[PDB]
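Notes for the one structure printed next.
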Amino acid sequence: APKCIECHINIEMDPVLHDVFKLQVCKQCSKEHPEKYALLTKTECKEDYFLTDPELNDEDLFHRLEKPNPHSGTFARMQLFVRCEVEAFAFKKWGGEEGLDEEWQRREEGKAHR
Amino acid sequence: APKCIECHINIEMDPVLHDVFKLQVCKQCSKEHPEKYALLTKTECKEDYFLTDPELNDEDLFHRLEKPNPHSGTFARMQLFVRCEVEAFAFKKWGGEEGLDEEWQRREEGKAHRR
DNA sequence: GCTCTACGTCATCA
DNA sequence: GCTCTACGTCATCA
Ligand SMILES: [Zn+2]
Ligand SMILES: [Zn+2]
């Protein structure tokens, strides 16, 4: 029977990372590796990685988990993305982790200026 | 025998102004009163009256005629609005003809201000 | 550490 | 004298 790609031991996969994000990863390894497996809200994806609504809204581009808005169920649904997917897209977008850090810099100058 | 509200004479209403815009006006009177009856594109509505896409996209708020884009059938459809409806909404928005001018005035100052 | 839309402009592509 | 979307912050309201 198939094994978690992180630990090579667990055969019971985290339900969310597996069913929703297509990752053969166990709940414990997801906790141990947030740099890959942590779930980020849509808002966290824009502030951390400077992705736009059109790229995050693209059904064809990111897998996503939706939950009721924790502020109120009458508010727009919370959207959760897996860090490895969003990071990989942002690195292609801005050019690796350095490109991203240069774009970070670039905006502080903007906020300062403005 | 219902009459054009403008001339009170013609019995045959402009088919566009009547079917699409609900206006009991003959074609001849539409040409003689462009200040009420001229059809404006979506773009001329934003330029002339500072209405937004959300306003003009509201299906419940303006009648609209759609035509194929004259630049190309593959481009987004042309949308035609009747000046009297558009003008009346812009007069409420900006507070009359004077407020529309006052808003005109301020954007020129902005596009001198932006080098 | 919640999300959508709108303001706002203009360009670009369609 | 063609239209949509995107880029920008954001704020507001939901
Ligand atoms: Zn594991
Ligand atoms: Zn008439």
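Numbering, chain A: per Swiss-Prot, residues 188-301 in sequence.
Heads up, the Cβ atoms here are built off N, Cα and C, so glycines get one too.
Taken from Swiss-Prot, the feature Zn(2+) binding site covers A:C191, A:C194, A:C213, A:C216. A:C213 (Zn(2+) binding site) counts 22 other C-beta atoms within 10 Å of its own C-beta, drawing on all protein chains shown.
According to its DSSP assignment, A:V207 (mutagenesis position) is coil. Counting only same-chain residues at least 6 apart in sequence, those with a Cβ under 8 Å from the Cβ of A:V207 (mutagenesis position) are A:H250, A:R251, A:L252. Looking at Swiss-Prot, you'll find the mutagenesis A:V207 to M noted as follows: In RAD14-2; loss of recognition of cyclobutane pyrimidine dimers.
Sequence-distant contacts of A:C216 (mutagenesis position), defined by Cβ-Cβ distance under 8 angstroms and a gap of at least six in the same chain, are A:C191, A:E193, A:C194, A:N197, A:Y224. Listed in Swiss-Prot as a mutagenesis experiment, A:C216 to Y is described as follows: In RAD14-2; loss of recognition of cyclobutane pyrimidine dimers.
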Note the Cβ centroid of A:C191, A:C194, A:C213, A:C216, the recorded Zn(2+) site, then list each other residue of that chain whose Cβ lies within 8 Å of it, in sequence.
A:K190, A:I192, A:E193, A:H195, A:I196, A:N197, A:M200, A:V212, A:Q215, A:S217
If you count Cβ atoms within 10 Å of the Cβ of A:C194 (Zn(2+) binding site), leaving out that atom itself, what do you get?
13
Of A:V207, A:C213, A:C216, which recorded positions come close to ligand 1, meaning Cβ under 6 Å from one of its atoms?
A:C213, A:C216
How many other Cβ atoms sit within 10 Å of the Cβ of A:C191 (Zn(2+) binding site)?
21
